[PDB]
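Report on the structure given below.
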Amino acid sequence: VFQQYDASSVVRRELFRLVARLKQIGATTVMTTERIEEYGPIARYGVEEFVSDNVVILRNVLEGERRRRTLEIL
Amino acid sequence: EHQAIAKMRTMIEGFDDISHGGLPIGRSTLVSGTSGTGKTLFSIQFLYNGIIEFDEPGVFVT
Amino acid sequence: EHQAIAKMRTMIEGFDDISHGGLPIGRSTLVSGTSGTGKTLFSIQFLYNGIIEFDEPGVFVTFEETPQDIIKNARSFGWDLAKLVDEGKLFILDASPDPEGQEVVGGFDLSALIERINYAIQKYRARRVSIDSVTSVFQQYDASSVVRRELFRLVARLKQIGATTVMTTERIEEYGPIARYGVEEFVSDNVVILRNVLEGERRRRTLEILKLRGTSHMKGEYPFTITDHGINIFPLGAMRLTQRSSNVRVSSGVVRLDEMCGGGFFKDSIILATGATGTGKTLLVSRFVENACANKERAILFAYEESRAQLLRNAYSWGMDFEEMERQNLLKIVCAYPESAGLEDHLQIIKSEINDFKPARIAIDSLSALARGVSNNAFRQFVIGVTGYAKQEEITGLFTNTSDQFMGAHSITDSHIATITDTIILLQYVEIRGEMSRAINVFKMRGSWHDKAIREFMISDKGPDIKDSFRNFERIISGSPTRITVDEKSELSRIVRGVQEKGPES
Amino acid sequence: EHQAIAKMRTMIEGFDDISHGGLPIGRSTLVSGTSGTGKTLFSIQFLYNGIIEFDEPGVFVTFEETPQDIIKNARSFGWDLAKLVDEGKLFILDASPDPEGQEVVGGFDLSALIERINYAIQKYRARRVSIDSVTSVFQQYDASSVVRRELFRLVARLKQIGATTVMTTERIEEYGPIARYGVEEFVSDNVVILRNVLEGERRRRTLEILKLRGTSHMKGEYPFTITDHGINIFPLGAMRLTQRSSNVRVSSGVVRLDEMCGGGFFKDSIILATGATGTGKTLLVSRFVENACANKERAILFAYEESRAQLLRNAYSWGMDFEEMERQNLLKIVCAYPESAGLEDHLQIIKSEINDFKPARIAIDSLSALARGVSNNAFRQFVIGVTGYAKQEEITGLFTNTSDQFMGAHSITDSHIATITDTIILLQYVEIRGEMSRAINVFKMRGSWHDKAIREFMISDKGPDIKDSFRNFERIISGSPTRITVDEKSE
Ligand SMILES: Nc1ncnc2c1ncn2[C@@H]1O[C@H](COP(=O)(O)OP(=O)(O)OP(=O)(O)O)[C@@H](O)[C@H]1O
Ligand SMILES: Nc1ncnc2c1ncn2[C@@H]1O[C@H](COP(=O)(O)OP(=O)(O)OP(=O)(O)O)[C@@H](O)[C@H]1O
Ligand SMILES: Nc1ncnc2c1ncn2[C@@H]1O[C@H](COP(=O)(O)OP(=O)(O)OP(=O)(O)O)[C@@H](O)[C@H]1O
Ligand SMILES: Nc1ncnc2c1ncn2[C@@H]1O[C@H](COP(=O)(O)OP(=O)(O)OP(=O)(O)O)[C@@H](O)[C@H]1O
Ligand SMILES: Nc1ncnc2c1ncn2[C@@H]1O[C@H](COP(=O)(O)OP(=O)(O)OP(=O)(O)O)[C@@H](O)[C@H]1O
Ligand SMILES: [Mg+2]
Ligand SMILES: [Mg+2]
Ligand SMILES: [Mg+2]
Ligand SMILES: [Mg+2]
Ligand SMILES: [Mg+2]
Ligand SMILES: [Mg+2]
Ligand SMILES: [Mg+2]
Ligand SMILES: [Mg+2]
């Protein structure tokens, strides 16, 4: 959604809104995000983390040509 | 309520273990990762195990 | 106390030492850190105790989290903040934006907030203040220039007011810049970094006090754990060296051994039992725990290799019934995997069980079990921990170390812990005539005199049988000894012909 | 279509094995990577195999090389694309800009183009469409957010059309972003990544399928070759452990040795001869290769240490004449320094050559010669490939290994190929009375019984002459013996 011409700030405030409204409803929501480097920031725009109540990371770590899939609960 | 945070079960083999019950209720849980790591399936499959195990309708936004 | 900056206590298991006292009164401490590091709890924990220990109302400003949740969440550690926001001891000050908000508002509001917080502080008569997630305020359209001036104003005014404040900062990298705008670090009087370093797919959190303008403190990282009780730190280096020592002597559960140790292990003493795999270590330990209960004293056993079940099967086979031990409430078996947590945790799990049961003895079967994966220093430092705790607590310790190379190991340490230890017990195989025989030896005893033989021992359903020494063998330790005889037929009981009887009658 | 995902094989050697079927029909695949990885070839080979195998018209779209060139170059792998253009089975929709022009033509053309695309799709009744260098289009003046929309509009349309696609994308760092804008990443249904990795000033090409929406695939990287017959991907992991096993026997070239191994080597099996430099491994190989010339059978010899010439010499010196072995086209020698290439290219040469001589025996002159300058893992993989290939092909294999230290060596192998070889012939110098004497031994044979003694032997112009064991010595293996001269029982 932010891939139209947005920056960090614009994007943080937006996640807040989204998450919050969803909080009111009482909806146990799950939100999927993309990244750039297996260990780099936790979310494309360096903010999504602190804005969420719970965070999870699905990593497909490289290494010796063999990829290894892991999951963590930050 | 007036106690701890209540959790929901994802019936995803293991995760409901690692998370000590499962996702918190009435709260969004961020799940990010690089292309081809899990996410969708983790979201789809969270919905699915929802219907198919406690009868809890699901809403998938794509 | 010799310091020139007045401090107030956080009552956070560990912090007040590392900070040599607690946050400098009338000042601002920046506790910064990655996502999920511990930050906001610290804050809440900081206001909490002030309330429930000094009766000092506190003002907690929330910026991102909903004033409702802060209370909802803080219930995890068992705190009815509600009731406090209710009795007028804790004023949560909402400032969270809205789900239907505009855009543009972080400068004149920064001036309004000062007056705000200034109202509640004057109103509730507060001493402590938490400003959780200032960062989020600048995350609207700002840059370094405007953040140092704006923060400054806030802290500057806050200090004038006389409130001992804590601000929280997020940061993407664990070791890199302290805070986002790489500017908060110099605007604050103190800086408390909180990290959660990865490495080896496990997770290690640490607290560090970079600076405390005005006084001294413990430098570098210190591991902490967030338990059902909140933050819990280990000044593994603030662990002074002044434990008590006593010439009291206890049993090993093995009689002959006792002699071999000048008269029974010292009460206050660390004991090490090293020996290749399958030499016996596990047994002795069991015979140590056993006896401790046979004299009516408590003792724990933390098995990191064998199950609680199996620990009993082989324990019973060796005699000594652990089933009962558990029941008479004299021996407690923990038992777990070293891979089921980072050392910091394992070190605390152990400490805990040592306080909810008060042993008078403790045994850790296979320290080397805990040295798996982990770095030597990391493990060596953990050894100093347990070893440290049990030493200053009059709790006799028997650790088990299994050397990675049977017969031919030129070092019974491998991780070099033999110098922290007070008394070592050595078990090693001996190749005698196409046979793998065993043999124990008492290497060192700091206070006792102990036997200097490398006696042989055998295992029966009954237990450790301490026989005689391989006097007529050289290159013993080598594992595969060399038979050089000056005698052997020498008296002892010559008398040939019919010497025995048999099973019928003697 | 309430069925699992449908795939369309690519007939690109090795890929259809890795994708578990082949790019999902009608969807978009994304093969991206840095300059010189495969991309352009891939897609080209993608369309080709599509035509000359299933009569499936191909739509190739270029955004930089001129159509004339795509042909010109293609002739590199023996295929006149001009022919299919004449036959209307493939349409190289030129879309490359000309020397002159204007600007401010943003999403302007991305639209008109989707029509010209749909055009030929319908017109040529297309099924497989490839787009090379799509990115060289947004490289006019755009940003991430801009590309995400110009790309998604396409793929979307394409999926509508229903044709199966592949999009070429470029990358700058071999292990950084998946595509220049790190957007295409998520805009694709399937992401393939060509990586032309450096290291040691040598280059290894590695393909990988990061994701395939809706179907399983092969997780991890795979080395691939670029030749005269297109791209080739050896799925060294894919190869299964279902090798044929027979109890038949073969000779070792040395009678007395055939005896030691209880009858001989098993036709189907790998044997390893180990020893310090000099021991005589190269002998055993020379002897093992003549025998297959006595039973008039084709056998191959891969030398990585000596030359065509020198071998001939030291061979005529042991009696065996190779000059005839070649004439009788029953023996073929190769020879190539290990440095001349990397294990990837090697493994192939081997395979290819084995197909053009239908051997029944084979011996590689020194593996350590090949483990030279390469990581164990990288080498360890090279063994299993040849070892594996020689196996499920019935070819008895004998490999040479000069242990890194003479006398006392504590392992037949260093790289650890011991557990990859069935039989282990172990050569080792033995020191007696001040003379470097030898010693051959059948260390292990999985089936047979083989001799358990360490028999010394010698080398004359007649070849190896196994002799008697060192019954009267001790520490034999160590290297520096110690006679026992036990004084009998002392009467
Ligand atoms: N049936 C299946 N069996 C085994 N693995 C599968 C199966 N389907 C998909 N996969 C694997 O899962 C990956 C697909 O990713 P998925 O659709 O779950 O979402 P994602 O990786 O989180 O996000 P994105 O849309 O970028 O791919 C593939 O890369 C593949 O390795
Ligand atoms: N009862 C508990 N037992 C063990 N861990 C707990 C408990 N309660 C909370 N935690 C842990 O505490 C952490 C919560 O972090 P906290 O609320 O203190 O603020 P933060 O990490 O500093 O900042 P942010 O709001 O950005 O996450 C999590 O990492 C979580 O696992
Ligand atoms: N009932 C028994 N009867 C005779 N010998 C026994 C009996 N139980 C154990 N043993 C002997 O004791 C050894 C078992 O080792 P033990 O359980 O004492 O711990 P360890 O050698 O210190 O460590 P680990 O067993 O994990 O290697 C065996 O090598 C075996 O010879
Ligand atoms: N006949 C051939 N034999 C061996 N290798 C060849 C042959 N033809 C081309 N190659 C190799 O294959 C590569 C060709 O790459 P190709 O033009 O197919 O696309 P690309 O490298 O993916 O993208 P780009 O258009 O940027 O070069 C060359 O870099 C070259 O090393
Ligand atoms: N005509 C010959 N007469 C006597 N001995 C010879 C003759 N030719 C070779 N030899 C012996 O064989 C050895 C030659 O080594 P060989 O060809 O067997 O290969 P290798 O030992 O396996 O490997 P490398 O040659 O690389 O050391 C010489 O060291 C020598 O002892
Ligand atoms: Mg997805
Ligand atoms: Mg956080
Ligand atoms: Mg927080
Ligand atoms: Mg044990
Ligand atoms: Mg190209
Ligand atoms: Mg995606
Ligand atoms: Mg040699
Ligand atoms: Mg050689």
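Quick note: numbers on chain C are straight from Swiss-Prot, i.e. 14-519, in order.
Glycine too: its Cβ is placed from the backbone N, Cα and C atoms.
Listed features, source Swiss-Prot:
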| type | residues | note |
| --- | --- | --- |
| BINDING | C:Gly49, C:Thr50, C:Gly51, C:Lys52, C:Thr53, C:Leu54, C:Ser89, C:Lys224, C:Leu225, C:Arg226, C:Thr228, C:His230, C:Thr240, C:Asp241 | ATP 1 binding site |
| BINDING | C:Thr53 | Mg(2+) 1 binding site |
| BINDING | C:290-296, C:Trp331, C:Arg451, C:457-459, C:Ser461, C:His463, C:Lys465 | ATP 2 binding site |
| BINDING | C:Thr295, C:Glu318 | Mg(2+) 2 binding site |
| MUTAGEN | C:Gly71 to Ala | Lowers the amplitude and distords the waveform of the circadian rhythm |
| MUTAGEN | C:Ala108 to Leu | Reduced binding of KaiB, reduced formation of KaiCBA, still phosphorylated |
| MUTAGEN | C:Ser146 to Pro | CI hydrolysis rate halves, increases period of the circadian rhythm by nearly 50% |
| MUTAGEN | C:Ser146 to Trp | Loss of stable oscillation in presence of KaiA and KaiB |
| MUTAGEN | C:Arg215 to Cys | In kaiC3; shortens the period of the circadian rhythm to 16 hours and decreases the interaction with KaiA |
| MUTAGEN | C:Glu318 to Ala | Abolishes clock rhythmicity, phosphosphorylates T-432 but not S-431 |
| MUTAGEN | C:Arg321 to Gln | In kaiC9; shortens the period of the circadian rhythm to 21 hours |
| MUTAGEN | C:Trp462 to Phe | Loss of stable oscillation in presence of KaiA and KaiB |
Seminar exercise, completed: Chain A contacts from recorded positions C:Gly49, C:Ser146, C:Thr290, C:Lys294, C-beta within less than 8 angstroms, listed by sequence, come out as C:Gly49, C:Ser146
Exercise. Quick one: of C:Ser89, C:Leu296, C:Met458, which binding-site residues have a CB closer than 8 A to some CB in chain B?
Worked result: C:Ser89
For this session: Would you mind reading off the Cα separation of C:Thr295 (Mg(2+) 2 binding site) from C:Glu318 (mutagenesis position), to the nearest angstrom?
Result: 10
Exercise. What is the interatomic distance between the Cα atoms of C:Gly49 (ATP 1 binding site) and C:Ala108 (mutagenesis position), given in whole Å?
Worked result: 21
Problem set entry | Protein Cβ atoms within 10 Å of C:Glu318 (mutagenesis position), excluding its own | 16
For this session: Of C:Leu225, C:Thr240, C:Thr292, C:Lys294, the binding-site residues listed, which put a C-beta under 6 Å from ligand 3? Please answer none if none do.
Result: C:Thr292, C:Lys294
Seminar exercise, completed: Integer Å value for the Cα distance linking C:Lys294 (ATP 2 binding site) with C:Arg321 (mutagenesis position) is 17
Exercise. For the recorded positions C:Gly49, C:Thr292, C:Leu296, C:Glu318, C:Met458, C:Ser461, which residues place their CB under 6 A from an atom of ligand 7?
Worked result: C:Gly49
For this session: By CA-CA distance, flag whichever of C:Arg321, C:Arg451, C:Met458, C:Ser461 among the recorded positions is nearest to C:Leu225 (ATP 1 binding site).
Result: C:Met458
Exercise. Are there residues of the same chain, six or more positions away from C:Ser146 (mutagenesis position), whose CB falls under 8 angstroms from its CB, and which are they?
Worked result: C:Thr53, C:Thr75, C:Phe76, C:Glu77, C:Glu78, C:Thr181, C:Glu183
Problem set entry | Largest separation between Cα atoms (Å) of residues that the record links to ATP 1, namely C:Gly49, C:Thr50, C:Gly51, C:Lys52, C:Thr53, C:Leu54, C:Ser89, C:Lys224, C:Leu225, C:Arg226, C:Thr228, C:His230, C:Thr240, C:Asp241 | 34
Exercise. Same-chain residues six or more away whose CB lies under 8 A from the CB of C:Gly71 (mutagenesis position)?
Worked result: C:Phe59, C:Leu60, C:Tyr61, C:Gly63, C:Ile64, C:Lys102, C:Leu103, C:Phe104, C:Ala139, C:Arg140, C:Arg141, C:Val142, C:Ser143
Exercise. C-alpha of C:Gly51 (ATP 1 binding site) to C-alpha of C:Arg451 (ATP 2 binding site): distance in Å?
Worked result: 51
Problem set entry | Where C:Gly49 (ATP 1 binding site) sits in the secondary structure, as DSSP reduces it to three classes | coil
For this session: Could you check what DSSP calls C:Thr292 (ATP 2 binding site) once collapsed to helix, strand or coil?
Result: coil
Seminar exercise, completed: Check: min Cα-Cα distance from C:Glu318 (mutagenesis position) over recorded positions C:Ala108, C:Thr228, C:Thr290 goes to C:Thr290
For this session: Write down the Cα-Cα distance for C:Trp462 (mutagenesis position) and C:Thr228 (ATP 1 binding site), rounded and given in Å.
Result: 48
Exercise. In Å, rounded, how far does the Cα of C:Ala108 (mutagenesis position) sit from the Cα of C:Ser89 (ATP 1 binding site)?
Worked result: 23
